[PDB]
Amino acid sequence: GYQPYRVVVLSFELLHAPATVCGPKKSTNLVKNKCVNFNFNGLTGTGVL
Amino acid sequence: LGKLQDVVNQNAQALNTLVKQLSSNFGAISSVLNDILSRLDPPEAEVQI
């Protein structure tokens, strides 16, 4: 208790704008006009582009 | 033709209201199910959902 403890707080502002930092996952080609499952910067959905 | 017209509005308005009810938190962190699911594991996502 008396001895110190190092603390780091990582605050991520998930702004609905271009994302400067993103994970290591590799993207894939883009498909259109067909019902597909899509991910964009973390926004996940299912539909037709 | 007010009477008939009135009927239509009474219905249409109701539907609109219902649809808008999908954008309310009701206390959850977000009103979008996909965001809650993609940010939280099921053990903590159950409470929000």
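The numbers used for chain B are those of Swiss-Prot, and the residues that appear cover 945-993, in sequence.
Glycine too: its Cβ is placed from the backbone N, Cα and C atoms.
Here the residue is the original one, while Swiss-Prot reports the natural variant B:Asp950 to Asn with the comment In strain: Delta/B.1.617.2, Mu/B.1.621. Natural sequence variation is annotated in Swiss-Prot for B:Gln954 to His, with the remark: In strain: Omicron/BA.1, Omicron/BA.2, Omicron/BA.2.12.1, Omicron/BA.2.75, Omicron/BA.4, Omicron/BA.5, Omicron/BQ.1.1, Omicron/XBB.1.5, Omicron/EG.5.1. B:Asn969 to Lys appears in Swiss-Prot as a known natural variant, with the remark: In strain: Omicron/BA.1, Omicron/BA.2, Omicron/BA.2.12.1, Omicron/BA.2.75, Omicron/BA.4, Omicron/BA.5, Omicron/BQ.1.1, Omicron/XBB.1.5, Omicron/EG.5.1. In Swiss-Prot, a published natural variant is listed as B:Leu981 to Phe, annotated In strain: Omicron/BA.1. For the natural variant B:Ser982 to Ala, the note given in Swiss-Prot is In strain: Alpha/B.1.1.7.
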Other than its own, how many Cβ atoms are within 10 Å of the Cβ belonging to B:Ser982 (variant position)?
14
Intermolecular Cβ proximity, variant positions B:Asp950, B:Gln954, B:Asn969, B:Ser982 versus chain A, under 8 Å:
B:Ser982
Collapsed DSSP category at B:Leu981 (variant position):
helix
Under 8 Å Cβ to Cβ from B:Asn969 (variant position), same chain, six or more residues apart: give me those in sequence order, or none if nothing qualifies.
B:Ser975
Give me the count of other Cβ atoms within 10 A of the Cβ belonging to B:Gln954 (variant position).
9
Fewest other Cβ atoms within 10 Å: which of the variant positions B:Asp950, B:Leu981 wins that one? Let me know.
B:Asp950
Where B:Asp950 (variant position) falls in three-state DSSP terms:
helix
Between B:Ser982 (variant position) and B:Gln954 (variant position), find the distance joining the two CA atoms and give it rounded to the nearest Å.
38
